Amino acid sequence: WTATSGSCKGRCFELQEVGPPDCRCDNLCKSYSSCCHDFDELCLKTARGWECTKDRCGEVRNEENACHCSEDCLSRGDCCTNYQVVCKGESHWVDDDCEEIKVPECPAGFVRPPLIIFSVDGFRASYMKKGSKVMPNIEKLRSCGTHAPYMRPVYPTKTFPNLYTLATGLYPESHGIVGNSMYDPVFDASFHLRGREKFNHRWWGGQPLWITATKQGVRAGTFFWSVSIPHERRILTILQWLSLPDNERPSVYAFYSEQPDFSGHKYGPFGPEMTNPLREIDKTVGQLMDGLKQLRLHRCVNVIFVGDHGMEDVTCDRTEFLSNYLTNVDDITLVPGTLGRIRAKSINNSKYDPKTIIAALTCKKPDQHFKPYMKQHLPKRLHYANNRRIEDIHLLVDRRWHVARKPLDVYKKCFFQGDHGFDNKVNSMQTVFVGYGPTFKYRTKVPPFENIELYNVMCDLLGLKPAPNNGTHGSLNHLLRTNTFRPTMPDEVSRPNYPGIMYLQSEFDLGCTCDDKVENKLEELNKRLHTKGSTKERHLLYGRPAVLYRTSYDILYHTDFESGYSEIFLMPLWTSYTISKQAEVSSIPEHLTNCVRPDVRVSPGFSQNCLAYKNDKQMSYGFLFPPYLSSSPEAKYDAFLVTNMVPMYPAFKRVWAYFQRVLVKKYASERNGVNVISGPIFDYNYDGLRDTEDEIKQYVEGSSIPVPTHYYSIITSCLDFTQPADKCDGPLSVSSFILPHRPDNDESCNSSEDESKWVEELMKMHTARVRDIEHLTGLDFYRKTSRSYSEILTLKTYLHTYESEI
Ligand SMILES: *[C@@H]1O[C@H](CO)[C@@H](O[C@@H]2O[C@H](CO)[C@@H](O[C@@H]3O[C@H](CO[C@H]4O[C@H](CO)[C@@H](O)[C@H](O[C@H]5O[C@H](CO)[C@@H](O)[C@H](O)[C@@H]5O[C@H]5O[C@H](CO)[C@@H](O)[C@H](O)[C@@H]5O)[C@@H]4O)[C@@H](O)[C@H](O[C@H]4O[C@H](CO)[C@@H](O)[C@H](O)[C@@H]4O[C@H]4O[C@H](CO)[C@@H](O)[C@H](O)[C@@H]4O)[C@@H]3O)[C@H](O)[C@H]2NC(C)=O)[C@H](O)[C@H]1NC(C)=O
Ligand SMILES: Cc1cc(OCc2nc(C#N)c(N3CCCC3)o2)c(C(C)(C)C)cc1C#N
Ligand SMILES: [Ca+2]
Ligand SMILES: [Ca+2]
Ligand SMILES: [Cl-]
Ligand code: NA
Ligand code: NA
Ligand SMILES: [Zn+2]
């Protein structure tokens, strides 16, 4: 119930929301059907439209009018945005040459530059170029301010997941808005785009910017705007707020546009009908900027222009139907569209089995336009798993396609030509970022970055301490003129041991054999030095990774590679090695095929054993430093040390061998040497965070050798590829992967073909930021470079997407 017999007289768009059942006047009252009777009358004035005209200049104040052209309007803060242009001979902000804003040029009383977040739905990245002719205001913001060629949204590339990620710096799996549509089994409740449940606070995790602000004594304008409050009124309200007395005036504001998303669904991302929506958004921008200029704030305020996601071409005829794969279609609930999520229709059905469903959706048709996945086998880069609201079964749908349950759903629910929600690395899902203001840089292009990083920066722009979030604070310092956040390297928690030769061959009973016993102070002094770390400057280019947790490990030095060996997990946490451009690939010799050698630096008790691999009929093994890339026949003996060995399914060995035998050399050619750090990852609880010992769900049979869930590699070279990796004087270039350690290759539909046809594709699908790998390992890389930490932070957040050009 709401008693709507109160009035909004003087209360229009009140910031402090009043509790039921007294009527509401805030920008959300329409959505809750709870406005005061006079809300339309007082708060949604429209009389005479949105622009001053020559005859309206210096008029008598008429309180009915939407905006004003009277002499007093500037004081009252309620002129039409074009008032000075029409009545005082001022130019539009867009027609003014842009000039560097070296410092905040704010009215007295302003304790800090305000921040206005101008957010646009479905604003695809390529619109900045392709629609630049029709977008003069926006195009002026872009080129005079700071801009990225695109901004990477989060998966799924929908609205609420993205807008709330912007507001929180969190992955949807952490903030809770994991889709446009959701069921929470604990609440036994549902979240939809329409209706009212979505307004319950319990869906919304983390701390959004407005709450971070308020808790820290910084006032906020409200962020959420009902669809029926026209754009012009939203702008006027923000301008009005900006004129409030110092003690009442908000410091952070948001504008929202339903366009271009709305039209792009109807007409597709490039439908000729798309020009108009883009014209109108630009007109809105021009109004804001004109409004700001009038108020002497256009060189004081920091403006962010940001989209939530892009838009792709998607029509009805391009749907896949689960009914063409599944017999049991009515025993399941599918969340449909540009992503699939599947659960049982009823929890009382004990015959339901995810295993058989996945299998029935796997590589069943030739050009199949989606791929099923247990959520924990989704590429780790999507961080889309650690939430009870995300169904165990997920379908990654091909760009340009839809998945529905049955054909009837598609014709009884072509209507649309555009849609979004696909994998976040997909070009058409990319969105925009422009920062313009005193705190942003002047005429600066920055590289593509992820929207999860904005929360931090908006906190910086406001002088706020950010709530704990998924951004890497400092990785976007290069966007900023001042207010940068200067982070320290995390302190190392565990210092390594440096074991010497402390065990005799005969103390090891691991069931390992190696045909190695074929025997000079020239090459005997040389090898000691190698085992003391003589070649370490070559293979450990950026210093050793720091272990950021309490554990017990050893640094092991070799001719061709260096490792941090875990006595707890009985394998390396990392193996580091440099492959120069000229380096040569050799084979594993016949007499060495099944050779495994005891490491006389590491005790039997802290070693793996060959017997456990013999007994484990499913588990085989691989090596972290590839024997194929040994520098000499004599050095190759080190590749076979038990302390270089890791557990590997024969299905995964196919992948690993091809990467180690073929791809590393290829990269070294193409990049002028590469440095490689490889290792295991354990994430059985799929929270994207390093597992403790007691979280491991699988061991090599009969042993305490834990089985990795994933295998990572970090591949570094010189950004200037004319300089070889080991003699790089400037910025670095990185690409990385986190491969799932799976006992089949069901994921790659072409795995029965040669590795050259499918492996590299899989790696690309599982591209990763170094930062992802840090989360998963508790390591901290790049501890000793000549580079600035902020640059190294940006590097660590870099993702190599393998998409073609924007
Ligand atoms: C991305 O960034 C985020 C932000 O940092 C990272 O997530 C954090 O990770 C922390 C480590 O997992 C985690 O810390 C835990 O907090 C528990 C208390 O949490 C409540 O309070 C916080 C603070 O305000 C709040 O943020 C939480 O909100 C979550 O939960 C509610 C649901 O109730 C949601 O509405 C909300 O969206 C959010 O959900 C998400 O996080 C939870 C984890 O809390 C997930 O489970 C959800 O699926 C969802 O994704 C909470 O309101 C605290 O209880 C934990 O302490 C336990 O574990 C430690 C281990 O150190 C142990 O010492 C303690 O004894 C305790 O264990 C006891 O309970 C256990 C289970 O109940 C049991 O096993 C034991 O036997 C004990 O009885 C823990 O400290 C922090 O909450 C989240 N924060 C957020 C916002 O998500 C995330 O890691 C980053 N991702 C990546 C890849 O880097
Ligand atoms: C800029 C910004 C805007 C914003 O909201 C703008 C907004 N209002 C409505 C309404 N009605 C709406 N819907 C999206 C699709 C249906 C309606 O979206 C939000 C939140 C509040 C969504 C979390 C966060 C940020 C951030 N950061
Ligand atoms: Ca949207
Ligand atoms: Ca984990
Ligand atoms: Cl969804
Ligand atoms: Na085996
Ligand atoms: Na396959
Ligand atoms: Zn949309």
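Chain A uses Swiss-Prot numbers throughout; the residues present, in order, are 51-463, 468-573, 576-591, 617-887.
Determination method: X-ray crystallography, 2.5 Å.
Cβ from N, Cα, C; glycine included.
Summarising the environment of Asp358 (Zn(2+) 1 binding site), the number of other Cβ atoms within 10 Å of its Cβ, over all protein chains shown, is 28. If you look up Swiss-Prot, you'll see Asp171, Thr209, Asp358, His359 marked as Zn(2+) 1 binding site, on the strength of experimental evidence.
According to Swiss-Prot, the 1-tetradecanoyl-sn-glycerol 3-phosphate binding site annotation covers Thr209, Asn230, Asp311, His474. The Cβ neighbour count for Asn230 (1-tetradecanoyl-sn-glycerol 3-phosphate binding site), using a 10 Å radius and every protein chain shown, is 19. In this structure, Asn230 (1-tetradecanoyl-sn-glycerol 3-phosphate binding site) belongs to neither helix nor strand by DSSP; it is coil.
The Cβ of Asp311 (mutagenesis position) lies under 8 Å from the Cβ of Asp171, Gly172, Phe173, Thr209, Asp358, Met361, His474, each of which sits 6+ residues away along the same chain. Annotated 1-hexadecanoyl-sn-glycero-3-phosphate binding site per Swiss-Prot: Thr209, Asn230, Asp311, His474, in sequence order.
Under the DSSP three-state reduction, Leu770 (Ca(2+) binding site) is assigned to coil, being neither helix nor strand. If you look up Swiss-Prot, you'll see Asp764, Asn766, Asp768, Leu770, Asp772 marked as Ca(2+) binding site.
Here the residue is the original one, but Swiss-Prot notes a mutagenesis experiment at this spot, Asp171 to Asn: Abolishes lysophospholipase D activity. Neighbour count (other Cβ atoms within 10 Å of the Cβ, all protein chains): 21 for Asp171 (mutagenesis position). For the recorded site, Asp171 (mutagenesis position), the DSSP three-state label reads strand.
Annotation of the published mutagenesis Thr209 to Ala in Swiss-Prot: Abolishes lysophospholipase D activity; the original residue is retained in the structure shown. DSSP assigns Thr209 (mutagenesis position) to a helix.
Among the mutagenesis results in Swiss-Prot, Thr209 to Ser has the note: 15% of wild-type lysophospholipase D activity. The residue drawn here is the original one.
The secondary structure of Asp311 (mutagenesis position), as reduced to three states from DSSP, is helical. The note that Swiss-Prot attaches to the published mutagenesis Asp311 to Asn is: Abolishes lysophospholipase D activity.
In Swiss-Prot, a published mutagenesis experiment is listed as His315 to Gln, annotated 20% of wild-type lysophospholipase D activity.
For the published mutagenesis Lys430 to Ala, Swiss-Prot gives the following note: Impaired secretion. No effect on lysophospholipase activity. DSSP classifies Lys430 (mutagenesis position) as helix under the three-state reduction. Taking Cβ-Cβ distances under 8 Å and a sequence gap of 6 or more within the same chain, the neighbours of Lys430 (mutagenesis position) are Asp764, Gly769, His791, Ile819, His847, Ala849, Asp853, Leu857.
Candidate recorded positions: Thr209, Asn766. Fewest other C-beta atoms within 10 angstroms, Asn766. A Cβ distance below 6 Å to any atom of ligand 2 is met, among the recorded positions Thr209, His315, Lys430, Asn766, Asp772, by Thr209. Excluding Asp171, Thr209, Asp358, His359, which define the Zn(2+) 1 site, the same chain contributes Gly172, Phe173, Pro203, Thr207, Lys208, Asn212, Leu213, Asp311, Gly357, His474, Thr485 within 8 Å (Cβ to the Cβ centroid), listed in sequence order.
Considering only the binding-site residues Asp764, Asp768, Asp772, the Cβ with the fewest other Cβ atoms within 10 Å is that of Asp768. Taking Cβ-Cβ distances under 8 Å and a sequence gap of 6 or more within the same chain, the neighbours of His315 (mutagenesis position) are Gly172, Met361, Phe470, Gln471, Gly472, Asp473. Within 8 A of the CB centroid of the Ca(2+) site residues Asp764, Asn766, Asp768, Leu770, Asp772, the other residues of that chain are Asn436, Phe763, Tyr765, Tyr767, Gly769, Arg771, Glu776, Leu857. Calculated from their C-alpha atoms, the gap between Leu770 (Ca(2+) binding site) and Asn230 (1-tetradecanoyl-sn-glycerol 3-phosphate binding site) amounts to 26 Å. Within 10 Å of the C-beta atom of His474 (1-tetradecanoyl-sn-glycerol 3-phosphate binding site) sit 30 other C-beta atoms, taking all shown protein chains into account.
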